[PDB]
Every structure is written in structure tokens, then in C-alpha cells.
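Student: This is the structure, below, for whatever I ask next.
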Amino acid sequence: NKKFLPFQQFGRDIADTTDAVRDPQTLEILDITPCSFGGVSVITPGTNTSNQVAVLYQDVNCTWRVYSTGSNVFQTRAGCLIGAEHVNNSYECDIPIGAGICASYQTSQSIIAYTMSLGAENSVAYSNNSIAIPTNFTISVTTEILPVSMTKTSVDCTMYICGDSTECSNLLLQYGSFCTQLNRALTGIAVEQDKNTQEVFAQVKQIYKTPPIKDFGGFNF
Amino acid sequence: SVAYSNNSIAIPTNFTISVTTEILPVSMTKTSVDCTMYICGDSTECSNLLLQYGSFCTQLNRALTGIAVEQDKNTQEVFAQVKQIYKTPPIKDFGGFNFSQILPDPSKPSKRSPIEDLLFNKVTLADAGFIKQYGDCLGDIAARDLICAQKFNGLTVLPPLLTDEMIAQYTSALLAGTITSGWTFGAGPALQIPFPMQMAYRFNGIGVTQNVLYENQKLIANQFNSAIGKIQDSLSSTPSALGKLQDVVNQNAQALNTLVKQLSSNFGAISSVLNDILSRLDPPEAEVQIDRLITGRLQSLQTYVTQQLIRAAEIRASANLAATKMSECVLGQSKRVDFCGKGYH
Amino acid sequence: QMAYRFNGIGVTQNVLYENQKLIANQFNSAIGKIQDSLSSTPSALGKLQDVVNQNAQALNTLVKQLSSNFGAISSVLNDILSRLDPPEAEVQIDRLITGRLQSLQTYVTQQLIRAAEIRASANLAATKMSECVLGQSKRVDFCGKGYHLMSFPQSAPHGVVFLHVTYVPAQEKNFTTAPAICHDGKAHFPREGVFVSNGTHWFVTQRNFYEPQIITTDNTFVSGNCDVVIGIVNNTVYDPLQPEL
Ligand SMILES: *[C@@H]1O[C@H](CO)[C@@H](O[C@@H]2O[C@H](CO)[C@@H](O)[C@H](O)[C@H]2NC(C)=O)[C@H](O)[C@H]1NC(C)=O
Ligand SMILES: *[C@@H]1O[C@H](CO)[C@@H](O[C@@H]2O[C@H](CO)[C@@H](O)[C@H](O)[C@H]2NC(C)=O)[C@H](O)[C@H]1NC(C)=O
Ligand SMILES: *[C@@H]1O[C@H](CO)[C@@H](O[C@@H]2O[C@H](CO)[C@@H](O)[C@H](O)[C@H]2NC(C)=O)[C@H](O)[C@H]1NC(C)=O
Ligand SMILES: *[C@@H]1O[C@H](CO)[C@@H](O[C@@H]2O[C@H](CO)[C@@H](O)[C@H](O)[C@H]2NC(C)=O)[C@H](O)[C@H]1NC(C)=O
Ligand SMILES: *[C@@H]1O[C@H](CO)[C@@H](O[C@@H]2O[C@H](CO)[C@@H](O)[C@H](O)[C@H]2NC(C)=O)[C@H](O)[C@H]1NC(C)=O
Ligand SMILES: *[C@@H]1O[C@H](CO)[C@@H](O)[C@H](O)[C@H]1NC(C)=O
Ligand SMILES: *[C@@H]1O[C@H](CO)[C@@H](O)[C@H](O)[C@H]1NC(C)=O
Ligand SMILES: *[C@@H]1O[C@H](CO)[C@@H](O)[C@H](O)[C@H]1NC(C)=O
């Protein structure tokens, strides 16, 4: 629908690519559009488990620009899923697809697709004069795992870039400060790792020793 | 100026029940990048030259995949704290306290609360969905759609794992659990208690005897209801209330559009157009110019991924703060000053 | 000490002293199950393993990126220097130098971002050490699921493991409750607990463990008359002084 001025032959977009052209024989304006379009994801279990896959076409509404069509075609809000059988049950999420849809390899085995379950349904018996009070208790022990430090690294720039080459080293002498800056950043990281470990573990400065008699009223450590 | 004296004390004779809002970003948009489409779009010569670089987009896509997984992890950590979808009772008699502006509305298909409906209307996303077909980008060339330009240059937006309906379900479960059981469902089984008795427990928590609550129950319920209504009025009136969430959306859109606009950079080559270079030059000088363009566009992608990583670190800090606030202000009563609003929580 | 922590989570210490053997057995059994759980699952130490794997992958990616030509005729310094004189060679060497310097800069930038994330994790771990190991925390879910009693640290490669010991209520029972009790034209409120009824008789118990007691004047306090409290229930409040007279 573009109307070119008579001195114009090509049209360009914001990315400076030619998206419109005037045909030189019949002086009509033609839009130019790239052929390739649309995100593609592949869904697999382990290759040690099976070689079956499911392919998600993120910009295809199957209700085609697909590689192949199988017996199982399921349309999600994350795209058109091909190769997975849709079931009506809700499970926990195994392989996340997106928009509330997950995938799994279940039982004569195939890839299934389902809506993820958020949890078990519950209803509290609320009343304006009723209370629930526990009669017992459970002593529970749970684990929490937190990273504290990572590995400290150092880099020889001349060894990495110009390994045992004098001509390369002499040409690399024109940069210098960039490698000093990289090693400054890595040295800061390396000092920070030991600081992290000290701040987590060296809180108390008295090395307390446990008593030799381990009678703690029945509690055992 | 405080009227200090060595034998004078000031003691309040009344109180106001105040409700205030705190808005925290939790997740940002998940993106994926095709290097071959962005740098060498439908050019086989450029693709064969980009094979010599190769692993840098594997590194970039590893970083972007880590960000995209972290966004769903952030949303799960904030909202899926309890794996028990509690339901509100059908009889909404809570001693005069009314939660209709925060409880789900069954007359809507989204099953959102009125306040949540106002918030979802007041944050404008950059897309009405996540499926933009090739046909409607081909048939709407004259509109010059920014999403169509991004997707033709290999930039796609991945949908979140949890939909807004599932997030509203988690929020409704947390609200129902709080209203019916106090802080007990965040520590074990949900133990029911009448809501005035629960409010008396909170009053004892902030150091006020519970007879104050029981003797001013109607006034306290009226103050709570009025403050909840004023929250709706203030959010619907102020246009810059959801500025943090809108800034997250705008920053992601601006970064993708900057990536699209940077394809016009010559980077020291004779042209920024691969087809214009390949139409005029033989493969040697074409290789020189295309290598310049490849280095420049790879630098643009690396800059985008680095800034996305820094923004994702900031968003992860905000999501950790939101998860901590959910645990310590929704699932319990907090003694920490100003952690859960101004005043005694 | 564990009775002090029970007092911290709002349970009277006689509950602990009367169930000490059961509490010690439950604690020993849970600590014993921790070892079995960690040995049974293989993805327990996934965070520490991902830290190690990410650092190894970054170094190996740096090693593999030396095969990139970066627009030069070869990625091999010796192959360039064997075929070309120094002026023609210097262009290719400069291309390789720019590309490899970019690779090192990318590695250092990603290491800085990862170090910021690890620093946030270590600050959280130090806070958890101070607030869960060196004290008893009132913050919900900061030191495990349930009402926090105490925590124990354990050293791990590139990290720390906390064993949070919590109190989880169990075996709840329905009761009829009331906000206040009217005895002599006065409203009576519980000092520390909650009024409950088993169907016929009214008691007062602590809120986190069922221990019913006779509603006395020592158990309650008086505020006002019986006309303002919604849901006040008629029952007798036993004064212990008057039987002694
Ligand atoms: C895929 O295409 C179908 C068919 O056009 C879309 O379904 C329509 O959706 C609109 C909007 O909700 C409804 O008004 C129509 O009644 C629907 N038609 C049918 C036949 O179902 C569907 O929404 C598209 N999917 C996506 C993700 O956009
Ligand atoms: C409170 O719970 C504990 C453990 O959950 C109960 O102790 C168990 O009691 C049964 C029946 O007497 C025994 O077979 C188990 O061996 C006991 N387990 C332990 C670890 O001691 C206890 O009976 C419960 N008490 C009440 C009043 O319900
Ligand atoms: C404590 O404050 C409340 C609210 O500010 C007061 O309630 C108001 O009282 C006036 C005068 O009787 C009424 O006109 C208003 O309608 C009341 N507001 C509400 C929300 O009920 C209350 O009187 C104050 N009490 C004391 C002892 O000062
Ligand atoms: C509620 O509790 C009261 C007091 O514990 C119970 O009354 C006692 O019941 C036992 C067994 O029937 C008798 O031996 C006592 O003499 C009763 N004491 C009094 C003061 O009456 C009562 O049975 C309980 N009711 C229910 C339904 O459990
Ligand atoms: C609680 O006890 C009081 C006192 O016995 C009851 O008040 C009596 O109510 C009746 C009926 O209205 C009157 O005829 C009496 O004169 C009242 N007596 C006094 C001293 O006020 C009250 O009704 C009882 N409440 C319940 C719920 O049983
Ligand atoms: C070019 O020639 C064709 C016939 O081959 C004719 O139809 C067309 O109009 C011509 N275009 C001009 C003269 O611009
Ligand atoms: C309390 O009563 C309700 C019914 O009103 C019931 O659903 C619930 O299981 C009861 N709680 C118990 C027995 O702990
Ligand atoms: C509880 O609800 C019942 C049923 O409507 C009512 O008769 C009673 O007065 C209510 N009690 C309180 C304290 O609200």
C-alpha cells in the first residue's frame, strides 16, 4: 500500500533493511518480508530413556509452519505442541512448557502433556465460635543448603592470548591496562570469597570444646 | 519539637487502623535470541562465516536460559509458599470485618479480586499474548509492529510457567488461610479461630490488651473497611502507583527495541546491509565487510545479555525481599519496624 | 535450655519437662532421618554442585574459545607466523588479540556477576548463622518450617548446611470458644490463654497445646461489664481465696 515518490526505488525500515521495492517493469510497489519466523522448542526425556521427542512451535496456532505433523497435536497458549498426548489429569510439573502446561514421560510409554497442579484442595472449617487446638506436637528437623564461596581464579593474559610467542607479546604490550584491570577484578573476587567464608563461619572467636560426658538428658548429637 | 520533660509522658487515648500498599517486582520477561537470525538473517554466506565464532551464542543463550529459569523460580518462591489450596467459607461473617475487595469475585472469568482487577488493568503489558503468527505479521506490514520486527530479527519472548489465573489462585489460597486460621497454617496444620479472636491475638502481639479490641470491635471493623475502600480509591486515582512494574516492562521492551535499532550500525563497514554488501563485492572483500558486521552485532548481543544479567540480579533481590515479606507479614505477625508497613504491624 | 526455647515459642516449660523422653526420641529420630534423606536423594547438594560446575564450565569455555579465528586467516599463532612476514602477520595477530581479550573480558564480567550472587547468598548464610544458630528467631520461615527452636550448622564444600529444629503442632481438636466470660456482672478475659469448652464445661488453655485448666481469678483479668463484648458466655469464675476462708 506504500506510494513511492517518483525519484524513489527502494524503501527501508528502522533497521535499514530493504523492505519495499518498486518493480522496474510494472511500476508497482512490493513489500519484502523474510521467510523465516517463529520460535521452536524441543521437549525430550533423557536419550538414555528414549529417543521420542515433542516439538513446541511457539508462534503457530494449530486450531502449517511445522517440520512434521503427528497423531498428537495439542494447542497451548505457549504454542502448538506436536508429539505429546494431552491428558485431563493434573500432576506436578516435570518438564515445564509454559502457560500452565507441563510435560512428562509416563506409561507402552509416551510423552504426555497436562495442566500443572498447584496443590491439594483444602477447606478450613471456619465458624464464629469454633477453635482448633493441638493436643500433640512433632519435633521436625529440616535442611537448608546455602552456597558461601566460589572458586578463586587468576589469569595470565600473555599466556592465554600470546602463549610463548614473543611477537604476539610485543604486540600485546600496546594494551596492558586492560589485563591489569581484569586481574584487579579477579583479585577482588578472590579476596571476597575468603571474606565470605570468614563472615559465615568465624563468628565466635572462642574455640569451644564439647564435654567428654555426652549426657544431655536423652538428646544425642 | 517534642515537649520533653523528666517527669512527663504522653499516652495515646485512641488509635487508627491504617492500611498501606507496598509494590514489589518479582519477575521480568523471559527472552531468547537466535544469533543466526539476528546477525546473518537468511544469508548463507554470513551463516558460514558466523560458524567460525559459533560458541559465543551458546554462551549467550546459556545466560538467557538461566535468567528465564530464574524468573519462574522467583514467582514460585514468592507465591507458592503453601502447597494447600485453602478455600474461603461461603458464609462471610467475620465479626464485621469485610474482605470483599481482596477476596476473589465469582462474577468474573479470571476469578480475581476487585483490587487485583484494578492492578491488572493499570499495568499495560507489551503484548496481548505469546502467539503472534507469521500470517498476521505478513498481513500487517503497514502497521510496522515492534513485536513483528523483534521476531523477524530473532528476538522472542517466552511465556511464564504460571499463568495469572494460577497466581490469583495462590493469592486466594493465602488469603483464605490467613482469614480462617491466623498464622497457624504457615507453621503447620491450619487451625481455625474466629476472626475477632485472631485480631485480639494480634492486638496482644503489639502489646495492647485484648479487651481493647473486644470493646471497640465495631469501630475497628469500620476503620478496617474504610481503609480497604480508600486503598481502591487511591490506587484507581493515582496514575504512577504501579511505576515499578511498568518500569520493568518498559525496560525490557526498550532493550529489545534498542537491539532491533542497532542493526543499522555500519560498524566501520561500507554498509549495514548484508544484501547490499553481497550484491556488489566478491567473497573476499565481502568477507572483510561481513566480518566487521558480525563483530559489531555480536558485541550488541553481548551488551544486551550483560545488562539483562544485571537486571535479573536486581529482580532476584526484589523477589527474595517479596518472598521474605510474604512469609513474615502474611504468614505471621512481624516485630520488625517498618518491614510490614508504617505503624505496629 | 530446650525448655527456655519452648517458652520462646509460647509453650509452657512443664510440657517439655513432662514429655522430655518423647521429645528427645523425636529429635534423635529426626536427626537420624536427615542422614538417610541426604544419602537417598542425589540432588540434595545441587546448589553447591552447580557452583562448582559453573566455574569449571566457564574455564573450559575459555579454553575452547581459543580455536576461534575472529576473522583472521587462522586461529593458530604459529601457523600465522610461519607463513607471513611481520607486517602482514600483525593484522591477523591484532585480530586474534582483540578476540581473545574480548573472551577474557566476557569471562571476568560473568565472574563478577556470579560473585555478586554468591556474596548475597553468603550474607544470607551469615545472617542465618547469627539468627538461627546463635539465637532463637521469631521470623516466620527464616529458620525452617514451623516454630523455630534451634539450628545446627554443618560444614559443606563451598557452602554451609543448617539443620533447623522446629516445633510443629499436631493432632488438633475442635472446641467451642468464647471471647470473654461473664460471672458477676463483669467481663473476664484470659491472661495468657484462650477459653474453650468441651461441650459442657468451660476451661482456659494455652494457645499452642491443649492443657485445660479451671477458670479462676488468677487465670483471668476483669475489664468492664458484660454488655459490650459480642459473644460473651455465662460461666463461673472460681475465686480460690474464699474456700480458704
Ligand atoms: C488459536 O485460534 C483459535 C481459532 O481462531 C482461537 O480461538 C478463538 O479465540 C477467540 C478469542 O478468545 C474467541 O472469540 C473465538 O470464539 C475462538 N474460536 C474458536 C474456534 O475457539 C484461539 O484463541 C487462538 N489461540 C491463541 C493463543 O490466540
Ligand atoms: C503424641 O505423639 C507421639 C508420637 O507422634 C505418640 O507417641 C507414640 O505413641 C504410640 C502409641 O502409644 C506408640 O506406639 C509410639 O511408639 C509412640 N511414639 C513415640 C516416638 O514415642 C504419643 O502417644 C502422642 N500422645 C498423645 C497424647 O496423643
Ligand atoms: C476514637 O476515634 C474514632 C475514629 O476517629 C472516633 O469515632 C468517631 O467519633 C465521632 C464522634 O462521635 C463520629 O462522628 C465518627 O463517625 C466516629 N468515627 C468512626 C469511624 O466511628 C471515636 O469517637 C474516638 N474515641 C475517643 C474516645 O476519642
Ligand atoms: C468435659 O470436661 C468435664 C471436666 O473434665 C467432664 O466432667 C467429668 O466427667 C468425668 C467422666 O464422665 C467424671 O468422672 C467427672 O466427675 C466429671 N467432672 C465434673 C466436674 O462434672 C465432662 O464429662 C466433659 N464432657 C465431655 C463431653 O467430654
Ligand atoms: C447471663 O446471665 C445473666 C444473669 O443471670 C442473664 O441476665 C438475665 O437475663 C434475663 C432475661 O433477659 C433477665 O430476666 C434477668 O433479669 C437478667 N439478670 C441480670 C442480673 O441481668 C443473661 O441473660 C445471661 N445470658 C445468657 C446468654 O444466658
Ligand atoms: C515492460 O515490458 C512488458 C512486456 O514484456 C510490459 O507489459 C510493461 O508494461 C513494460 N514496462 C514498462 C514499459 O515500464
Ligand atoms: C472440626 O469440625 C469440622 C466440621 O464442622 C470437621 O470438618 C473437622 O474435621 C473437625 N476437626 C477436627 C475433628 O479436628
Ligand atoms: C455466631 O453465629 C450465630 C449464627 O448466626 C449467631 O447466632 C451468633 O450470635 C454468632 N456469634 C457471634 C459472637 O458473632
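Chain B is numbered as in Swiss-Prot, which gives 704-1048 for the residues shown.
Note: Cβ is positioned from N, Cα and C throughout, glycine not excepted.
Swiss-Prot lists B:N764 to K among its natural variants, and the accompanying note reads: In strain: Omicron/BA.1, Omicron/BA.2, Omicron/BA.2.12.1, Omicron/BA.2.75, Omicron/BA.4, Omicron/BA.5, Omicron/BQ.1.1, Omicron/XBB.1.5, Omicron/EG.5.1. One natural variant catalogued in Swiss-Prot, B:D796 to H, is accompanied by this note: In strain: B.1.1.318. For B:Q954 to H, Swiss-Prot lists a natural variant annotated as follows: In strain: Omicron/BA.1, Omicron/BA.2, Omicron/BA.2.12.1, Omicron/BA.2.75, Omicron/BA.4, Omicron/BA.5, Omicron/BQ.1.1, Omicron/XBB.1.5, Omicron/EG.5.1. Natural sequence variation is annotated in Swiss-Prot for B:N969 to K, with the remark: In strain: Omicron/BA.1, Omicron/BA.2, Omicron/BA.2.12.1, Omicron/BA.2.75, Omicron/BA.4, Omicron/BA.5, Omicron/BQ.1.1, Omicron/XBB.1.5, Omicron/EG.5.1. Here the residue is the original one, while Swiss-Prot reports the natural variant B:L981 to F with the comment In strain: Omicron/BA.1. Here the residue is the original one, but Swiss-Prot notes a natural variant at this spot, B:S982 to A: In strain: Alpha/B.1.1.7.
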Student: Spatially, which candidate from the variant positions B:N764, B:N969, B:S982 is nearest to B:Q954 (variant position), comparing Cα atoms?
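Tutor: If we rank B:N764, B:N969, B:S982 by Cα distance to B:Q954 (variant position), first place goes to B:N764.
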Student: Over all shown protein chains, what is the count of other CB atoms within 10 A of the CB belonging to B:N969 (variant position)?
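Tutor: Its Cβ shell of radius 10 Å holds 14 other Cβ atoms.
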Student: Among the variant positions B:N764, B:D796, B:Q954, B:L981, which ones place their CB within a distance below 8 Å of a chain A CB?
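Tutor: From B:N764, B:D796, B:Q954, B:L981, the ones near chain A are B:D796.
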Student: Could you tell me the C-alpha distance between B:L981 (variant position) and B:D796 (variant position) in angstrom, no decimals?
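Tutor: Pair distance, Cα basis, whole Å: 76 Å.
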Student: Which one is closest to B:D796 (variant position) in space, judged by CA to CA distance, out of the variant positions B:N764, B:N969, B:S982?
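Tutor: Among B:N764, B:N969, B:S982, B:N764.
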Student: Using C-alpha atoms only, work out the spacing between B:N764 (variant position) and B:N969 (variant position) and round it to an integer in Å.
Tutor: 25
Student: Take the C-alpha atoms of B:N969 (variant position) and B:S982 (variant position) and report the distance between them in angstrom, rounded.
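Tutor: The separation of the Cα atoms works out to 16 Å.
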Student: Cβ distance under 8 Å to B:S982 (variant position), same chain, sequence separation 6 or more: which residues?
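Tutor: Once residues fewer than 6 apart are set aside, B:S982 (variant position) is near nothing.
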Student: Using DSSP reduced to three states, classify B:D796 (variant position) as helix, strand or coil.
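Tutor: Looking at the DSSP assignment, B:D796 (variant position) belongs to neither helix nor strand, so coil.
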Student: With H, G and I counted as helix, E and B as strand and the rest as coil, say where DSSP puts B:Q954 (variant position).
Tutor: helix
